[PDB]
Amino acid sequence: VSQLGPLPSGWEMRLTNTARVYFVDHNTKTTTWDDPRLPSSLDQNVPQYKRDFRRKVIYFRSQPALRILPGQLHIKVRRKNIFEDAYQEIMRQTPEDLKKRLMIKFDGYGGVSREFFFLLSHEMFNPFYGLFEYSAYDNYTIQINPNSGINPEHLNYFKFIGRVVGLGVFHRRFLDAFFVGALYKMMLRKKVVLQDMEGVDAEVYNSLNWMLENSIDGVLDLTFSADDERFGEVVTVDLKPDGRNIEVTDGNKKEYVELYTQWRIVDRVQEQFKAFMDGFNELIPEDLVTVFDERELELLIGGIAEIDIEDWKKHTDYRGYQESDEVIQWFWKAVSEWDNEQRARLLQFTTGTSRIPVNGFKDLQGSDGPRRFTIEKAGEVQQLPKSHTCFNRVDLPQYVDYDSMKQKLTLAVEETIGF
Amino acid sequence: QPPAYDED
Amino acid sequence: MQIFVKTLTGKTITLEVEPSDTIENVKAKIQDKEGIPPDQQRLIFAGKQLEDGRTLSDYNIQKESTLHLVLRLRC
């Protein structure tokens, strides 16, 4: 059934005595009902949103439009130049070319894809480049910066980003997408409602949500026009034909509030977002991604950012160790103590990324296919912990004591991937 | 459980 | 003279070496104080990648130079 893609390396699919498909993991020396090319099964007592999610993922992963093309595509980038390099290496390929397998090589394969997407998304989605901006100084979720156009070629960078966000969706790669909730709606062509103004502009939100319930006349006077702050100057725009003249009162409020919202959030970044989806669409057909609601899309693009320690521990394979050895117990102790960031950096070190599937660590992806997080007995005491980002394994030496283990484990993650 | 990994 | 090893985090580690000292002998000066084994160590001086069989004078590494520490811990 290779309309869903061919199996991962070391996988066989046989039939039960009654022709009920099951699979063989030549790697794990095990077998399962779950297709490794599809999200893992859901255990009973699991929220509908999650079961329904695994369901829509298969739907979305079966359509001809989401099918890898024969051959491969090469992306040569340098790590300190990942952004400008990726831009060139990618905006020069057509959409069809961009659908082949990804062979990414940092100057000087499969598991490099995770590390590639995780890292590039850090760059694009950084408010540094003026492409995006933190909505507030509080929430570190981002949204399109309307001032992006100070750079004449800025609509290109968006098309590139859209290609990339779509490419990560297309090739099953997670992104550090911390978007505002309203952006995912726009990616699904769902209308944006006044609720969205909360995550965008928490200030104007509470204001707009006051003129709908409370009094208006003799309290505030305005028209169907707004003020656009761009670069120290301001420009009044009509929210509708002849807006700067049509006043607003307790009898208008439904309109203005419903025109301002659509302006500040959507229209104001019409060009930027128009281009973005133009690129996201070269890969992910609009009429396909719309199988998801705003939440599911956000999860599809970006996976689960918050690592669950107890699920991680429950789904770690051991090699040369028992689940009750001093080093292992100690290892999980370090994790417990560590904040999320300290954990994410460790995962970023071992797997290549800090994102995790909605199915949790049960279905943690490697380069080839399914690969559970693995801790193996290897290396000497004075040796730093090592990793193979394609295998999800960490050769953890059997350190003699705690304080010495937690030391070498730190400089390994602090120096290799010093986030 | 399905056929436990056996022969190779 | 003195050389400064700047790890990928900015941890400048002042050392005490001579131009004659082998690259192999440098990492061993770093191990003894920071723990990291010379095997895993990878040192870079101006784009180059200092090699063992050489000396600390081969790559024209004058005083108060600056090598960057790289740790091969990943595949």
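Using the numbering of Swiss-Prot, the residues shown for chain A are 383-490, 496-806, in order.
So how was this one determined? The header says X-ray crystallography, 3.1 Å.
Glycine residues also receive a Cβ, built from the backbone N, Cα and C atoms like all the rest.
According to Swiss-Prot:
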type	residues	note
ACT_SITE	A:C777	active site, glycyl thioester intermediate
DOMAIN	A:387-420	domain 'WW 3'
MUTAGEN	A:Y516 to A	Has subtle defects on both initial ubiquitination and chain elongation of substrate proteins
MUTAGEN	A:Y521 to A	Has defects on both initial ubiquitination and chain elongation of substrate proteins
MUTAGEN	A:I537 to D	Has defects on both initial ubiquitination and chain elongation of substrate proteins
MUTAGEN	A:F618 to D	Has defects on both initial ubiquitination and chain elongation of substrate proteins
MUTAGEN	A:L733 to S	In RSP5-1; impairs ubiquitin-thioester formation and catalysis of substrate ubiquitination
MUTAGEN	A:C777 to A	Loss of ubiquitination
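Features as recorded by Swiss-Prot, highlighted on the structure.
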residue	record	contacts (Cβ under 8 Å, 6+ apart)
A:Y516	mutagenesis position	A:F465, A:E510, A:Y544
A:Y521	mutagenesis position	A:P514, A:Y527, A:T528, A:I529
A:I537	mutagenesis position	A:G517, A:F618
A:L733	mutagenesis position	A:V722, A:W725, A:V800
A:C777	mutagenesis position	A:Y496, A:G497, A:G498, A:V499, A:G739, A:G753, A:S754, A:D755, A:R758
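Using a Cβ-Cβ cut-off of under 8 Å to chain C, the mutagenesis positions A:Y521, A:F618, A:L733, A:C777 reduce to A:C777. Reduced to three states, the DSSP call for A:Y521 (mutagenesis position) is strand. Annotation: residues between A:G490 and A:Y496 (5 in total) lack coordinates; Cα distance 14 Å. A:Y516 (mutagenesis position) carries a helical DSSP state (H, G or I).
In the three-state DSSP assignment, the secondary structure recorded for A:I537 (mutagenesis position) is helix. The local packing around A:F618 (mutagenesis position), expressed as other Cβ atoms within 10 Å of its Cβ over all shown chains, amounts to 8.
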